[PDB]
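Submitted below is the structure of interest, expressed as structure tokens.
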Amino acid sequence: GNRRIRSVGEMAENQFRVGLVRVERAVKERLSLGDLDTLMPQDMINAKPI
Amino acid sequence: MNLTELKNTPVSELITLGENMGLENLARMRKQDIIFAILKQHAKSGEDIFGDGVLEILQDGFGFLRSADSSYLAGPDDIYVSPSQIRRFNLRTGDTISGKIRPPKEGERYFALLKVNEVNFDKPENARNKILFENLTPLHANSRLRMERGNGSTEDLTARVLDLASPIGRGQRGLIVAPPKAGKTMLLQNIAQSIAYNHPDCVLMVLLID
Ligand SMILES: Nc1ncnc2c1ncn2[C@@H]1O[C@H](COP(=O)(O)OP(=O)(O)O)[C@@H](O)[C@H]1O
Ligand code: BEF
Ligand SMILES: [Mg+2]
């Protein structure tokens with residue numbers, strides 16, 4: 001009743017959330033200088049850290 | 001600050017301006033990186049920067065805006081343009097672009113474009129609604145080019161001879177067959193002077209190879 005079991009689901013979800021917050025900090029530091037109508041939401045986030 | 005302004009300046013004026021800015025000796029290096037470094041300084045402390053040139057698309061997707069005074073050569077004077085412009089305004093190889101630029105940030109060495117002000121001396125909105133080149137319908141020469149000035153100097157008569165030997169009009173293909181040492185150089189020079197004097201409305205370009 002006090003011990004909780006975790007599976008592949010929420011473990012992978014937490015790892016993906018860590019990757020997501022990493023790339024979110026990255027894209028937030030990048031967007032702090034970006035301007036309007038000069039980029040698409042494709043190259044703003046890098047696929048490699050995920 | 002306009003790029004073409006520093007472009008039409010001689011090297012001595014660039015040297016004087018760089019020494020007025022109080023920097024490392026700039027007269028030591030290329031006009032190319034001379035303009036590069038003075039622009040980097042004046043843009044560290046200065047307005048929006050402005051520039052103009054002709055665009056060439058690279059195989060990486062991005063493009064380079066280069067100057068004709070450097071005969072469209074690669075160097076620090078070039079302006080980097082992203083493929084996002086070539087998607088938004090759908091830029092092309094050989095477009096006369098003029099717009100705002102900024103210094104390159106950390107690790108970059110090419111000035112980045114900000115906003116296209118004039119595309120081929122025209123509106124970007126009107127840059128979309130255009131006609132393709134080979135998609136055009138060619139035609140024979142309709143309007144003749146007047147080469148006779150009417151003054152009759154020592155060299156103008158040369159052009160007059162052409163006016164009675166082989167009339168030229170807009171859209172015609174001219175081919176000059178001449179051996180070496182035949183006086184074709186100032187022939188083209190007089191022709192260019194006459195067509196620039198008679199027709200200042202059509203943009204006139206020359207090409208010298210080797
Ligand atoms: N319109 C002209 N009037 C007078 N002299 C001319 C004219 N055109 C050519 N010439 C003569 O021809 C020579 C041109 O030399 P150059 O320009 O080297 O010919 P090319 O370029 O064909 O070798 C000059 O010496 C000049 O005296
Ligand atoms: F060699 Be010359 F210019 F005909
Ligand atoms: Mg010659």
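Structure determined by electron microscopy, 4.1 Å.
Just so you know, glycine gets a Cβ as well, placed from its N, Cα and C.
Straight from Swiss-Prot, here's the annotation block:
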{"type": "DOMAIN", "residues": "B:48-123", "note": "domain 'Rho RNA-BD'"}
{"type": "MUTAGEN", "residues": "B:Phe62 to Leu or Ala", "note": "Defective for RNA-binding"}
{"type": "MUTAGEN", "residues": "B:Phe64 to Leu or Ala", "note": "Defective for RNA-binding"}
{"type": "MUTAGEN", "residues": "B:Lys181 to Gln", "note": "Partial loss of ATPase, helicase and termination activity"}
{"type": "MUTAGEN", "residues": "B:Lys184 to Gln", "note": "Improves ATPase and helicase activity but reduced termination activity"}
{"type": "MUTAGEN", "residues": "B:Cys202 to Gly or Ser", "note": "Does not affect the kinetics of ATP hydrolysis and inhibition by bicyclomycin"}
Given the mutagenesis positions B:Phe62, B:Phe64, B:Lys181, B:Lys184, B:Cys202, return the subset with CB under 6 A from an atom of ligand 1, ordered by sequence, or none if empty.
B:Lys181, B:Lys184
Under a three-state reading of DSSP, tell me whether B:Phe64 (mutagenesis position) is helix, strand or coil.
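B:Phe64 (mutagenesis position) sits in a strand per DSSP.
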Just name the most isolated of the mutagenesis positions B:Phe62, B:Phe64, going by other Cβ atoms within 10 Å of its Cβ.
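It is B:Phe62 that, of the mutagenesis positions B:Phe62, B:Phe64, has the fewest other Cβ atoms within 10 Å.
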Return the residue, from the listed mutagenesis positions B:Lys181, B:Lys184, with the maximum count of other C-beta atoms within 10 angstroms of its C-beta.
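Checking each of B:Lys181, B:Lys184, the winner is B:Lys184.
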Hey, how far is B:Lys184 (mutagenesis position) from B:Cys202 (mutagenesis position), Cα to Cα, in Å?
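Between the Cα atoms of B:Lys184 (mutagenesis position) and B:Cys202 (mutagenesis position), the distance comes to 23 Å.
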Around the C-beta of B:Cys202 (mutagenesis position), how many further C-beta atoms are within 10 angstroms, looking at every protein chain?
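Cβ-Cβ neighbours of B:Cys202 (mutagenesis position) within 10 Å number 10.
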Just checking: which of the mutagenesis positions B:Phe62, B:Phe64, B:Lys181, B:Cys202 have a C-beta under 6 Å from ligand 2?
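So the answer is B:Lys181.
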Counting by DSSP, what is the helix, strand and coil composition of the domain 'Rho RNA-BD' (B:48-123)?
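Final tally across the stretch: 4 helix, 32 strand, 40 coil.
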Measuring Cα to Cα, how far is B:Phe64 (mutagenesis position) from B:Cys202 (mutagenesis position) in Å?
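It is 26 Å, counting Cα to Cα.
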Using Cα coordinates, what distance in whole Å links B:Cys202 (mutagenesis position) and B:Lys181 (mutagenesis position)?
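B:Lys181 (mutagenesis position) has its Cα 31 Å from the Cα of B:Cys202 (mutagenesis position).
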